[PDB]
Amino acid sequence: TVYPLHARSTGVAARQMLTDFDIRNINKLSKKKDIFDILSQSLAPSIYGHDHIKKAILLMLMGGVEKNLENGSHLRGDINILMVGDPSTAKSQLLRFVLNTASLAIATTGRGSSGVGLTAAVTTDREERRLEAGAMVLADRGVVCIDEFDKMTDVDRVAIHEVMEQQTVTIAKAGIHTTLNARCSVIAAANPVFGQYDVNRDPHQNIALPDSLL
Amino acid sequence: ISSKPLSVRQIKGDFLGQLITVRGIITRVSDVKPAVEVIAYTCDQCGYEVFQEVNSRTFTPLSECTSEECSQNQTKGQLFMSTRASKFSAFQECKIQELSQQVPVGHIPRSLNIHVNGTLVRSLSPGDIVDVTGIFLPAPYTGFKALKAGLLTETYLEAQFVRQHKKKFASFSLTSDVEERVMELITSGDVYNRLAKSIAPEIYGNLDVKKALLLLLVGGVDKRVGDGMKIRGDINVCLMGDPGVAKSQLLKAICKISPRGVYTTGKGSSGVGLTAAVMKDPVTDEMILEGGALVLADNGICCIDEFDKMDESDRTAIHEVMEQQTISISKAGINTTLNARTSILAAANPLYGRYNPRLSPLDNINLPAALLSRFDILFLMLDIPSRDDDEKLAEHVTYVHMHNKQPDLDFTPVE
Amino acid sequence: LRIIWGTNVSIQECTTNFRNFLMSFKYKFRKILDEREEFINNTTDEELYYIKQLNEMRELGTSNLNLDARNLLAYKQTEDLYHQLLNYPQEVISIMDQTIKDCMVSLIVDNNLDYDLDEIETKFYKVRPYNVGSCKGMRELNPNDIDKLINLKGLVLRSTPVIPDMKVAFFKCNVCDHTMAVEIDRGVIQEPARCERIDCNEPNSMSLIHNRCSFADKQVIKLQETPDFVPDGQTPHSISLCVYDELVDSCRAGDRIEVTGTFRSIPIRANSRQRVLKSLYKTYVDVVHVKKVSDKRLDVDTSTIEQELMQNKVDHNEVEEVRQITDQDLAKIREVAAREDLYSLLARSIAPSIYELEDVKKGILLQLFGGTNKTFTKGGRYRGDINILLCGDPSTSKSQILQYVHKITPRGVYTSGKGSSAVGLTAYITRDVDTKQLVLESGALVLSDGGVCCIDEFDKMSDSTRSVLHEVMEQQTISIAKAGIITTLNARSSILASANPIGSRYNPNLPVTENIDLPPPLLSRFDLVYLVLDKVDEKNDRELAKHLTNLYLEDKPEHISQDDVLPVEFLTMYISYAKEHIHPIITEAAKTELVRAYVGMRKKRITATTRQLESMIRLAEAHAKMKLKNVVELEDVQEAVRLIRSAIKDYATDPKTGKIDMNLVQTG
Ligand SMILES: Nc1ncnc2c1ncn2[C@@H]1O[C@H](COP(=O)(O)OP(=O)(O)O)[C@@H](O)[C@H]1O
Ligand SMILES: Nc1ncnc2c1ncn2[C@@H]1O[C@H](COP(=O)(O)OP(=O)(O)O)[C@@H](O)[C@H]1O
Ligand SMILES: Nc1ncnc2c1ncn2[C@@H]1O[C@H](COP(=O)(O)OP(=O)(O)O)[C@@H](O)[C@H]1O
Ligand code: BEF
Ligand code: BEF
Ligand code: BEF
Ligand SMILES: [Mg+2]
Ligand SMILES: [Mg+2]
Ligand SMILES: [Mg+2]
Ligand SMILES: [Zn+2]
Ligand SMILES: [Zn+2]
């Protein structure tokens, strides 16, 4: 027997058994008008407030519907959330909870997971030129909990655009032309460059992220 | 069952020996080399031609004429090989790969070997998307003996019939049926505008860019005067513009219509995708050069995305690719000049992301005067909000989402 | 009947038809075939062609007859011999060898020459056919095309050392001291168990003595394919040529050749698995004929191969290393040199398609001729190579000029900046697949020896890569000292370089030096630095647009030029002859003019150095060679100085500032 086991920040999805009792409870609870508020409150009971952030996280967990058309165009059905704020604002706590509650979530830090670490890259294995799936490919149909987004290298954040929008990773390297599928929802937390958000300065100065990434 | 095309993962051990159709991309194709079916030896002592069948990767020659007389009489005839008298066959060890649609969630594509034999050779080229139909035959295990546990078998697919999903441009014959489908298009009237609006119908209001992309697909005329001057004869389009104006989706649409074209993007990955270095092919032991993305996109469209965020080293090669249609390499181990006739389509953002009208266009496009000269058309595609066009786009997109089809009722998007 | 089994070749019919073709071949037949009736000259077409050629071959004593395939095609009765030779080269070629022997014997006997017939009897006469059809490429050769004579052409990347080939082996029974002689039959020399005679019979009686055996010479040449037509997405291939007998060492590395030979496939042995052959055969091409000289390119420099010419004479390879010059062609050369506008005509016949770049076209031609290769017999030498730099605004046709030069020159390598590396040029170490042992190859600079190395996009090239340029740039040699290799390599290569001024467009504000942006050491070495400038001139732009549009009028256009230009074949003849016969020398008046110009020049913008004097000397020498003179005169030195002044636009440059006035920088 082989049992794939779910562990935090691993490719194995965490499915659960739904009894008829559980489905009945879900159906009954969905009838309430305040169902969105009730669910959103339950995401982070420990964290005080941030109710709009919790609602956004819940919507991310639900996700959207990706659309595929006849001509071949693919329309993104995943929503990405970025949190920028002062230190000790419980952003890392929310990221950790998202990692701890999603069916398939992958946790990365700022620069520990480089551009090679994210997406994917050829390993050039001698047994030849195998492809190794990085974080985002392994997080297909899942969430990527990037922490300290601001510390990320510019080069690292260059490679993230295609995964964010087209949801594909194109290798086109060393004679290997491949388009891996990376349909991942990205959530990131990053402090402003000046340590604390500056009301006197415009948000463009504080964020310092490229306009395309925002 | 042979009708249904199967992904590589679905070719289990059950299907061995049957006639199956595998659908996927072709990555590596070997050169055509003579494969021995039956090797013919000549024994001049008894004047007999003896033929030894060969049915493996290897074999062994003979020493004693096994024909009746030399084995029977005291005469022991020496036998010599004859290449012209022996039987050969054109052979090619291709390698098909799984598509992105067929790969399940979280896995990576896996490959299956194809042994193209006979007159079917040279019917498969790298980058092709085909449904090869063949016989899933087993072969004796070829790996390390320690890992062997029982009669392990390596498997391949002996190709029988090849169907191309996207027909090559160089393979067009005006057969009566193609003639009728074509004249029916002519009689539709306004073929230029209909074809322009046809590409990527889900995108609204960007029609001049669609016309430019259609011109890019059609291509000009290469001129080679008697002296030796060669003009490019192909268009190099750029799509500089603000974020969120559907440049990447236009590029992907063009990739869909175009028969050959690589969607090279970003940085770092492109660094080795244009190097074209040298490596040894497993099948023939030939030190074949490997082509990069641009060579694989020969006579195609290079669809370079995120042009501005890509390393200057590759832009240096893009210079020569755009102008001379060839790549000159003089690095260690390689002293050749690759032939890469390509039309480059580039999508990029201006300097400082969103266009700043205050800065001059040249200061904001950021392209050097040499590189910008090679672009036949350089669109601006600036995003300028307006209460009318914004709601037009919003209605178009909402219709596209609510029905998976372009909003225009009367329009007919050509297949 | 009586045909060879497996072939349509019949010895009697083939011999008879080949004899009839040899006796009764008229070049007027070929001219009729090649639609040359308008160009027919029965003053030499009516005479027996191969009969006269064989008479010359007998007189000289050469042992090789270079047979043309289309010659066999033209004569109607021997048309089938063309297909027979193409399909069955081995037997047919042996038959032709026998027929040549018989016909030569008949020719000698009929004319009743007094010398003994047996003295010339013992000599193997080999026929070396060529021009057998079009290239067809090489990747398209199906296995049904094994052992068929084919035409290949491409660069020669590398050549193996001569490898001895045993044909006759010498055994010896040690006890009985009886020498043994066994020939080769399909690559095997049978081992006799007993002795040849009846002295003794033992199981292991004799032992092989390799040194006593007879060995023939075999060299493996690696050629890189350059087909006219290449399928989409195909990288250049590489085929291993195998040569024999006099063809050994005939071809040097970097030579664009046109080789004809027999396609061959051979079983290959598994690694360390004794006597097990892989089913997939390895294909290689034999060699019968090599055509180094081509009329589309200049001839190979005589100076570089002068030492090897004596060794070739010793070998009697009979390869046409250098094209011969016909007498009437020499007269035409003389009359063309007698023309008043020889200089303009030759300049504009270089890159005819380019428009209104006469100063640049000139410099290119003077580079193509080159200065006198003086040989200081006491020690040291001076080479007459001239290097040109083209730093100019974009879209000024510089890359096209480099392409034309690369096509014209005999041994040239095209390179573009970042596609190059320091180890990439010069020489490096690599491992062959076949030998599986380390070998040495040649970079672009070494392969460009005796030619022009068109270096494109100079400025984009790294400062590190450009460092190695100095050595070959000044003293025309490269001396490497790296892991395993310590030697000096003579790279007599004239560098042609194109660059874009920094900013991609010339800045009128900054001086010439700052726009060019090259270090003074590297900048000074360049003999001529051309500041090609694209200025918006309505008349010039109109003329250029009209010319370019007229280029588009018809599908295969003849060039649209007002003035007549020389044929490229005749231009190659002129340039080759001028380079190899004529070695001009300097005069006292030219010496005084050179000194005066050098002094006046050395009076911010780049400061002239002694390299400028050497550039003036070499340019004057080149101009002397162009006019066919054996001495240089003061007007040539003045012309060289004028060219140097015009290349950098010295008139329009500010004297002390170094800035260029745009009003006076206008050209023709
Ligand atoms: N609003 C909050 N409610 C509850 N705990 C909070 C809140 N804000 C911060 N904390 C606590 O403060 C600490 C810092 O949170 P953390 O997520 O590490 O901050 P940062 O935003 O710097 O990553 C945690 O122990 C967290 O529980
Ligand atoms: N004119 C448009 N028509 C249709 N969709 C559009 C249009 N402009 C933007 N979009 C949408 O906006 C998103 C941007 O797509 P993308 O091609 O990645 O943008 P870009 O590459 O220009 O930054 C996609 O979801 C796309 O469908
Ligand atoms: N003066 C000219 N004469 C002929 N062709 C020219 C001229 N100027 C530009 N062209 C044409 O314009 C193009 C620019 O040439 P190219 O060598 O590619 O430019 P660059 O000098 O930037 O390398 C070529 O197609 C060339 O034929
Ligand atoms: F101080 Be926090 F982790 F933004
Ligand atoms: F933000 Be887009 F990919 F130009
Ligand atoms: F724009 Be050119 F290649 F100098
Ligand atoms: Mg944190
Ligand atoms: Mg984009
Ligand atoms: Mg150029
Ligand atoms: Zn026998
Ligand atoms: Zn003996």
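Residue numbering in chain C adheres to Swiss-Prot, whereby the residues present occupy positions 177-779, 789-853 in order.
Quick check of the header: electron microscopy, 3.8 Å.
Using the three backbone atoms N, Cα and C, a Cβ is placed for every residue, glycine included.
Feature annotation from Swiss-Prot assigns ATP binding site to C:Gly568, C:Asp569, C:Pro570, C:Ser571, C:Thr572, C:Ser573, C:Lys574, C:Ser575; the stated evidence is sequence analysis. Taken residue by residue with DSSP, C:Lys574 (mutagenesis position) is part of a helix.
The feature domain 'MCM' is assigned by Swiss-Prot to C:518-725.
Under the heading of mutagenesis, Swiss-Prot lists C:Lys574 to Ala and annotates it as follows: Loss of MCM2-7 complex helicase activity. Neighbours of C:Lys574 (mutagenesis position), defined as other CB atoms within 10 A of its CB across all chains, total 25.
Residues C:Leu566, C:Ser674, C:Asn676, C:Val708, C:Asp710 surround the recorded ATP site, their Cβ atoms falling within 8 Å of the Cβ centroid of C:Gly568, C:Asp569, C:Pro570, C:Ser571, C:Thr572, C:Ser573, C:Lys574, C:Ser575, which are themselves excluded. Cβ contacts within 10 Å of C:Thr572 (ATP binding site), excluding its own Cβ and spanning all protein chains shown: 19.
Ranked by how many other Cβ atoms sit within 10 Å of their Cβ, the binding-site residues C:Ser571, C:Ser573, C:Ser575 place C:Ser571 at the bottom. Ligand 9 lies within reach of C:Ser575 from the binding-site residues C:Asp569, C:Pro570, C:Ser571, C:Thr572, C:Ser573, C:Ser575, judged by a C-beta closer than 6 angstroms to any of its atoms. Packing around C:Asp569 (ATP binding site) is summarised by its Cβ count: 20 other Cβ atoms lie within 10 angstroms of its Cβ, all protein chains included. When secondary structure is read from DSSP and collapsed to three states, C:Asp569 (ATP binding site) falls in the coil class. Just so you know, the Cβ of C:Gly568 (ATP binding site) picks up 22 other Cβ atoms within 10 Å once every protein chain is counted. Listed recorded positions: C:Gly568, C:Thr572, C:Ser573, C:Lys574. Those with a CB under 8 Å from a CB in chain B: none. Proximity of C:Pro570 (ATP binding site) to non-local residues of its own chain (separation of 6 or more, Cβ distance below 8 Å) is seen for C:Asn676, C:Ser680, C:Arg681, C:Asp710, given in sequence order.
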